[PDB]
Amino acid sequence: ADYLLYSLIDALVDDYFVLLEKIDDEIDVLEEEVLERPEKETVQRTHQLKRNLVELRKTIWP
Amino acid sequence: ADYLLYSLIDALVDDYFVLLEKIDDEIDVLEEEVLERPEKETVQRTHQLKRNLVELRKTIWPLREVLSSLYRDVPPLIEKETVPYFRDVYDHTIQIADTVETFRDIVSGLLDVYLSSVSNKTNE
Amino acid sequence: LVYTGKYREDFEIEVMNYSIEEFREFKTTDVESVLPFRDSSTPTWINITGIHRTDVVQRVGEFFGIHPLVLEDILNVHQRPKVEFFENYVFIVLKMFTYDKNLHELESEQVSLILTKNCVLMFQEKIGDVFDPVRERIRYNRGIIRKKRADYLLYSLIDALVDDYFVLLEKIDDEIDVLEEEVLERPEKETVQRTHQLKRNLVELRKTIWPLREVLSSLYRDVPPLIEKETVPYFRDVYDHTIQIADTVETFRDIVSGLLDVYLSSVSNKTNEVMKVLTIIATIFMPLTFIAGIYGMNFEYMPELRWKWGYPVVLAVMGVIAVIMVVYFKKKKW
Amino acid sequence: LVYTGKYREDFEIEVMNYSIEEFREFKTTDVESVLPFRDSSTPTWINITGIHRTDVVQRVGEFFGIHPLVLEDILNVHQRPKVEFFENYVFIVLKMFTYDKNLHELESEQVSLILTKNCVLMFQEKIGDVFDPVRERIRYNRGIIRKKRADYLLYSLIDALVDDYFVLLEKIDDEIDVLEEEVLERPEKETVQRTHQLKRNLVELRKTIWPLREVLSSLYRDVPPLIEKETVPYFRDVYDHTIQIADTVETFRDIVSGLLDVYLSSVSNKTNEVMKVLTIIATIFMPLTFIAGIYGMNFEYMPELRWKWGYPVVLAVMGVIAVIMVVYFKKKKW
Amino acid sequence: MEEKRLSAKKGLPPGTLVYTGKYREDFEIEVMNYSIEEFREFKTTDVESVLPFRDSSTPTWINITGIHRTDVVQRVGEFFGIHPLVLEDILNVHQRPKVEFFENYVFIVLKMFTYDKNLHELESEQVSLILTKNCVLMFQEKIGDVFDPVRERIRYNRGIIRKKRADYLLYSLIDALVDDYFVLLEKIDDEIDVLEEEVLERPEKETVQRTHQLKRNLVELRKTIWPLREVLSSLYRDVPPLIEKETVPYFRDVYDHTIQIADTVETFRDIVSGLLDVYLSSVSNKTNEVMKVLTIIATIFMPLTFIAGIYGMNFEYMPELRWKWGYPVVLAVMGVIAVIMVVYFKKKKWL
Amino acid sequence: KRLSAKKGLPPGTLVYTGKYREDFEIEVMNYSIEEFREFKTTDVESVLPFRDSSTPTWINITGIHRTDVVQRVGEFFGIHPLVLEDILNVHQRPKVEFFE
Amino acid sequence: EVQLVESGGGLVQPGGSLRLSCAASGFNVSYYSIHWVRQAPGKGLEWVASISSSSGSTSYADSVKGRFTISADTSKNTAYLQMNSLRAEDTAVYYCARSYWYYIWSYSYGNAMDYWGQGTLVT
Amino acid sequence: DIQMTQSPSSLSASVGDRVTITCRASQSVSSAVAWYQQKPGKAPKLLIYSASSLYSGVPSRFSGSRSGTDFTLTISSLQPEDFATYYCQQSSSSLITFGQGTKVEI
Ligand SMILES: [Mg+2]
């Protein structure tokens, strides 16, 4: 069962990688938008992304 | 007993790391506070954090010196086998100093961001 | 030999010869009476209250064998404290500070000491002194001062100067307490100037305390043949007292510098509320001033009939616009 | 080889040879007369002021046998202070600073000291130095310098350099207090330029002092290849003086930064006062204008009519609204 | 703290080594074998041509440029006996300067910078040094380094480099890198002077971006300079058995140079902060000017407008009769009020 | 060396500088390869005889407002009075000193 | 634990002498300073004298300076107050207390009397 | 000599209210001011040292403050056990001087 625990934690980490993929796509799109058009929605998008990244740090580091 | 002294200093540095984690959490809270809702309390807390970080730097810089003195001149009280263990603590102190300097930079950025956000609200 | 000071009012010589058996005290204006006091084996203390009159100090230096440049240093009152050793005497330059509670200002006065054989040549710019306790201790038998040589007298004078340095520190401590209470309770304009003036006074105290510490360190660590080893621990004690003074000055600098930042962090946030008030009132009353003038043109092309209470329904429109605009403000929580 | 200094004026070789029994001075106009003063037993002090000619420096270096790289460092002025301990001599470079009033800038003069055998060679760009007290001591047989060797002469020169650094720091302290007076009594827009100039001067002072502190630390940290010992205890005081100089420079920078912060706070406070006055005027007079618009809209029939000659009643309503606004404003500390 | 192993990467096969940087345009190997008497210098692209220099008694300087070719790096590492973790650290560009001591070699990571004008960003290259037996191994990403003086000294027998072993070679390389750091600091000082002149004389919007970019550049410079100081301190004080205890003062000199560099960086940061403070002061002053003129105009006009509009309407009860030239009296009252407001504003030292 | 002279104190006085005067306890934890002893007390005489113990000992003195305990421990262990003053001085920065 | 016991109080004719003994238990007089405070009937506390047993440092109130002498036996852990040439103004309840020094600034110090004695009456 | 003057000489207060006693020093005493509580027939009890520091084992109701040379003893809520005489001393010099007392009554 210890190897089963290892497998479950590995699946967790794999889905964390999958999450990072979407985060990367959103960051690329948002950076392009910010550098192109200073829209009023861009600041809200960037601030929400910053909050999400803060939560991601507080979860990944422990 | 020299290994006991090493263990005590290692525990102290580990709690320094825990304190740095708590300070980073507080910096995140401050950064969230400044961007959304600037206020007098926000700048008060930011200056308080700046003073705390200055005190932390003034405390942590001598710690590197004392660890260096501990493992380099190797006095008879500390045996030769214990010397390798103090190098790890010295490296940890170096890491902590780097972290506190990074926190200093972040709080300076927060001081700038406070005025920037106040100007943004006035702009609206 | 020119005097570069600002005090040119009074001149006075105070002479105090003491021994184990009896003391002598007289204040003389003629300078010739103090000269035959150098040959006495018992210690003596010639205190010159006014140095602006140059012939007196010139005569005293010539009679006591003081080098002319040492006389120049005596007359030069804008000089850093120092100690210079000679085979015949030891020359000390110190500073005297008086602080006023009514008006926060720090002033400095230079005092010079010469210890040659048994004379403690005290040169003072003006009236008002620090060494009254020493005079009291030598007037009435009260300590070791009357059982030792004049080097112990030099020690006693330096110790008295350090003691009133401590008294000045006490007064500044009270000022800092009051200023911190005022800052935390009632911020006001001149409080910032008071804080900055106190900070600059503390900086001046630091810059004048370091040379005094060097003076005492030179006095005790490297004993001259004239100081004698029986007095060195006393100078070491005075050196430790000077260390205390330096540490207290540093901690006052640190704490007062923090008070200045309190006003800085307590301001620059009064703009928003009044700006919001102006914005909302202007927003309310610009369209409502455009109307009631759009119909008050006297254009007289509109039919003159009052209709179904045209003016009251215009007032109702005014109220409706005001209510809607207040509702929008509430939606934006302004 | 090439002269970097910007001073092309008259050059003088002030050679001063002193001993316990006698001393001599001669300003000279030819370099070959100075050359015999190479192997003299009595220590000699040679001041080759004016480096606009490289031939004299090259000849002096060849006669004294110093390395050509030492000459290159002597000619090069724009370099931080440094000390090098060659086997045959010690090479030290120091910079003399002077601060001018009116216009706010300070000039730097590089001074090179070479100690070989029983000779000290000083090179200066222009007339005017910081070593007059040493000359006064030498001429008047004051102190110990005549008794000692050239190492004590080097010590005295460095001590004079640091003493003039202290008096220069006093001059910038005076500049700081003038700037404080300007900031507090009469803030303006040139205050920013003045504060920035003072900050840049202090930064340059730090840039020129910290290498000097390193030089004195290196001199004090043993390795006296040519120092005859008993002189390195004297070097201890100068290192502490450099410590104090650096600390005072840091304090001056801190207080100037505090002055800049106070100026920014004052600017924001004036902005806030303008906020307050504009908001008060607008709030007082916009709704009153609206009321005078609705009460005064030009219509054929006025429903209120002449209700007991109510035009003064309308003015009374205006006054009531105005005093209500004044009371509301006075409720807070506005 | 204990044991070393290759870190496992999820998207890679277990034993894969990957170049992390961005430079893939060029590759060469330059060998400078020298002794007291003669020196031998050549360039090549065959990795086997440089392997038999491992056992050379005279000091050898192998310079491998183009570490994007991980095959060459691996061949060299397995031939010289370097640990796979050290090879991974060599290929990992995203790092900070570090030093590491092993039984047979010492591994040093350093950085070199090239500040570009008219595009105020600084780009760093990673250089890695491995000092083993009688060889120094240098790894670079792209052509262009700071070690031309060392090459000239070896070629023309200038200095004492030829007489000594590879320890002096390592010292010379680190010293050249520190000298290039000094040159970079000089360039940064010139940039700071330009920005200071701009802010003092002509403040515009681009001052924000330029000064903030300079501040970020200085932050990165400090973050890369402090580990360099630590590396030199470790090399000078720890003194591994590969340094022969004769070149220690040279390492102390380089340590002093690094300390000077850090001090200069701190002063630069302080100056940039002062520049930001000055620019904010200018912005606040201009805001003061504009809304002071706005406020004085509003205060002198709006109350006057209301007072004039009070009498501008028609009511049944109103002084219709000219009291004593009422309309000129009203105009004079308006003028007196305006003059009083102007005088009051002049009292407050306003325009 | 020598105790620093303080103007306002009798010569040779040792003063606790900090603020906390609430608790006081001594906890001795003697240990060896095979056996260990854990022991807490408020008496210094029960912790003094561990000076000459061969096995490593960890004596933890909580509460330095009891200057008498600090002085007695320093006297028993031969600690210099300047080191005792340094212990009692709380307004310090971290430092290490080596004695014979 | 820490207790201060006082003895030697009694009725003495004016101009006479008597010695007040302060017994210390639970602490050593060497490490602390022992004070004497007297309280006249219907009047507040008045400080008499103090001594630090480790040194020979002593201090006396100006009212009783010269007439009173303070000392301590370290071996006996007892402090004494030799009070001679008594007057009618010297009758009071004499208290014995020990104090500790605390820190305000580098230059400033203060002492507080944490433990007191029961008190003895002298007429 | 340093003279400390207390006000009021006597005080009357109920239970649960706020009581304030103020001490004034003739000359400058930094913070070496202490407060003592003495019930009749017993020795004094230390309450406050350093003019703002609460002594161990003392209820949290008592507090002190410093405003220049003005020192105040405040009791947040009076209790039946709090009716006693209170003193202020100065320890800035070797010559320690007490106050005149302040008897709090029901
Ligand atoms: Mg009309």
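The numbering of chain C matches Swiss-Prot: 17-350, in order.
Structure determined by electron microscopy, 3.1 Å.
Backbone N, Cα and C atoms are what each Cβ position is placed from, and that goes for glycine too.
Database features (Swiss-Prot):
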type	residues	note
MUTAGEN	C:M291 to A	No effect on ion transport
MUTAGEN	C:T295 to S	No significant decrease of Co(2+) uptake, but abolishes selectivity for Co(2+)
MUTAGEN	C:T299 to M	No effect on Co(2+) uptake
MUTAGEN	C:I310 to A	Increases ion transport
MUTAGEN	C:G312 to F	No effect on pentamerization. Abolishes ion transport
MUTAGEN	C:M313 to C, I, L or V	Abolishes pentamerization. Abolishes ion transport
MUTAGEN	C:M313 to A	Abolishes pentamerization. Abolishes ion transport
MUTAGEN	C:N314 to Q	No effect on pentamerization. Abolishes ion transport
MUTAGEN	C:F315 to W	No effect on pentamerization. Increases ion transport
MUTAGEN	C:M318 to I, L or V	No effect on pentamerization. Decreases ion transport
MUTAGEN	C:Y327 to F	No effect on pentamerization. Increases ion transport
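According to DSSP, C:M318 (mutagenesis position) is assigned to coil rather than to any helix or strand. Cβ neighbours within 10 Å of C:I310 (mutagenesis position), excluding its own Cβ and spanning all shown chains: 12.
Using CA atoms as reference points, the mutagenesis positions C:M291, C:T295, C:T299, C:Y327 were checked against C:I310 (mutagenesis position), and the closest is C:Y327. The Cβ of C:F315 has fewer other Cβ atoms within 10 Å than any other of the mutagenesis positions C:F315, C:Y327.
Classification of C:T299 (mutagenesis position) by DSSP places it within a helix. Considering only the mutagenesis positions C:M291, C:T295, C:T299, C:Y327, C:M313 (mutagenesis position) has C:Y327 as its nearest partner by CA-CA distance. With a CB cut-off of under 6 A applied against ligand 1, the mutagenesis positions C:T295, C:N314, C:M318 are reduced to C:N314.
Straight-line distance linking the Cα atoms of C:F315 (mutagenesis position) and C:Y327 (mutagenesis position), rounded to a whole number, equals 16 Å. Taking a C-beta cut-off of under 8 Å and a sequence gap of six or more, C:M291 (mutagenesis position) has no contacts in its own chain. The distance from the Cα of C:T299 (mutagenesis position) to the Cα of C:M318 (mutagenesis position) comes to 28 Å. The mutagenesis positions listed here are C:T295, C:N314; among them, C:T295 has the most other Cβ atoms within 10 Å of its own Cβ. Proximity to chain D (Cβ-Cβ distance under 8 Å) holds for the following mutagenesis positions out of C:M291, C:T299, C:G312, C:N314, C:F315, C:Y327: C:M291, C:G312, C:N314, C:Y327. Around C:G312 (mutagenesis position), taking its Cβ as the centre, 16 other Cβ atoms fall within 10 Å, counting all chains.
Listed mutagenesis positions (C:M291, C:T295, C:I310, C:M313, C:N314, C:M318) with a CB under 8 Å from any chain B CB: C:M291.
Other Cβ atoms within 10 Å of the Cβ of C:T299 (mutagenesis position) number 14 in total over all chains.
Across the structure, C:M318 (mutagenesis position) and C:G312 (mutagenesis position) place their CA atoms 11 angstrom apart.
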